[PDB]
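Presented below is the structure to which this report refers.
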Amino acid sequence: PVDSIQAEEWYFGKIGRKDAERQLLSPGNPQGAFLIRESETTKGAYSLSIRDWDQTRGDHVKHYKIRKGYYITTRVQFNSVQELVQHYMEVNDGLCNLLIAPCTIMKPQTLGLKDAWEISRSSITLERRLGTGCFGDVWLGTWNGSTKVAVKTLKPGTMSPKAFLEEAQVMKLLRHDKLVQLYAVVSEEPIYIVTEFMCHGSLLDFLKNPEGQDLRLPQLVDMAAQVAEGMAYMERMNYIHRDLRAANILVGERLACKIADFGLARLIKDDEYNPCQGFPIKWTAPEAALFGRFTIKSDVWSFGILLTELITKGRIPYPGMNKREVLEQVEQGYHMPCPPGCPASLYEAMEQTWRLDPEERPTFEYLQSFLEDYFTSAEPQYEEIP
Ligand SMILES: CCN1CCN(Cc2ccc(NC(=O)c3ccc(C)c(Oc4ncnc5cc(OC)c(OC)cc45)c3)cc2C(F)(F)F)CC1
């Protein structure tokens, strides 16, 4: 609609508490940036998250509870949430700060010419080569000197411009805060694919670094919920990853995980990505490795293997078994035991993602909701009187 609350700039739907903090503390957001999100109690309850500043906490986010007219304090109540937001945007009446502007993830401005992603190569400056490959490099660079970006380049003569840019075409359609955001392209040789920059790089490297080794259990589960949130989006868009693994997850600031993929030249058919044509054995579901049945349910098997990498901080799956032993044992019903330090409840979700019947595996919508509400315990049974 046009008057509904969902159409407002500051309404962010049903995003996690940690996700609201990460987007509010992202660059470009002033002190007093806010958003309205749905809480965990019910669907009719809301929460207000504001970007504040203390000299002890630094730049942090304060969260207020909106319940039911709608109100934050019992003194002042309103008809709708939009009137509550309008009031606290005009009068700092008890809040930690006056509501200034809605939360915006500041993506840079392109040329605006109709390929809205085309930019002049003068605006991109390559700084450091992050990786090399048969078809091109991955660079760390800057766009207009300020914002840091990552650029995928195309080595001439190794790949057609259309087959290389097909990755950019797919990334235009897949737009989500838990997927790598495409920023811009340069369609003349040498071809550029400019995206957001995830400063910590691969999740597998991040887990094996000194910072990742000191990660607690609630932090690992939050990163797992983000990966499931990203795949739940691909589930809604009828896309599949085919290569879901910890090495294909990029980690940014405040443990912000995003879905990524590398080496897409094996999946090119007719300037399109066909997943069923010829993979990592220990991550692909057994029905995909033997019969080529690549579906979103095979990515759920991959996500279960990814959970073992997270809960063990980067351990190889199926230790001591070669690539041939795993495929024979998996078809005999074998899967990995409960990893060291993994709770029983989480290992139950892993076993569900490893059921040999792909249609009996959980959906990513359930996995996201499970991992997001993994530490929020159940409310006690109380009899509601009419
Ligand atoms: C059926 C097949 N299906 C089809 C759909 N397909 C979805 C798909 C397709 C293509 C991409 N594109 C990328 O992933 C990507 C794009 C550009 C760059 C520069 C990039 O690399 C880095 N980007 C950002 N920061 C980096 C930081 C680094 O270190 C500091 C680093 O080190 C080298 C690399 C960094 C990664 C993402 C997805 C997604 F799954 F996400 F939706 C999945 C498979």
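Numbering starts at 1 and runs along the chain as it is shown here.
Note: Cβ is positioned from N, Cα and C throughout, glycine not excepted.
Quick look at what Swiss-Prot annotates:
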- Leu130, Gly131, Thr132, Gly133, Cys134, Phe135, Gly136, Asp137, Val138, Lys152: ATP binding site (BINDING)
- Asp243: active site, proton acceptor (ACT_SITE)
- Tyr382 to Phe (Swiss-Prot position 523): Strongly increased catalytic activity. Functions as oncogene (MUTAGEN)
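Long-range Cβ proximity for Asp243 (active site, proton acceptor), meaning a same-chain Cβ under 8 A and a gap of 6 or more residues, is found for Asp261, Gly263, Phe279, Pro280, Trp283, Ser302.
Across the unmodelled stretch of 2 residues from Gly278 to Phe279, the Cα-to-Cα distance comes to 7 Å. Checking the recorded positions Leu130, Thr132, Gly136, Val138, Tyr382 against ligand 1 with a 6 Å cutoff on the Cβ atom leaves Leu130, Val138, in sequence order. All protein chains shown were included, and the count of other CB atoms within 10 Å of the CB of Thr132 (ATP binding site) stands at 11. Listed in sequence order, the residues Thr153, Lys155 complete the 8 Å Cβ shell around the ATP site centroid, once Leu130, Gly131, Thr132, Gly133, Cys134, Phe135, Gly136, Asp137, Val138, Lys152 themselves are left out.
Straight-line distance linking the Cα atoms of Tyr382 (mutagenesis position) and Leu130 (ATP binding site), rounded to a whole number, equals 56 Å. Listed binding-site residues: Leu130, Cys134; maximum Cβ neighbour count within 10 Å falls on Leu130. Maximum C-alpha to C-alpha distance over the listed ATP-binding residues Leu130, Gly131, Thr132, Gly133, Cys134, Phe135, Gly136, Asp137, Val138, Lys152 is 14 Å.
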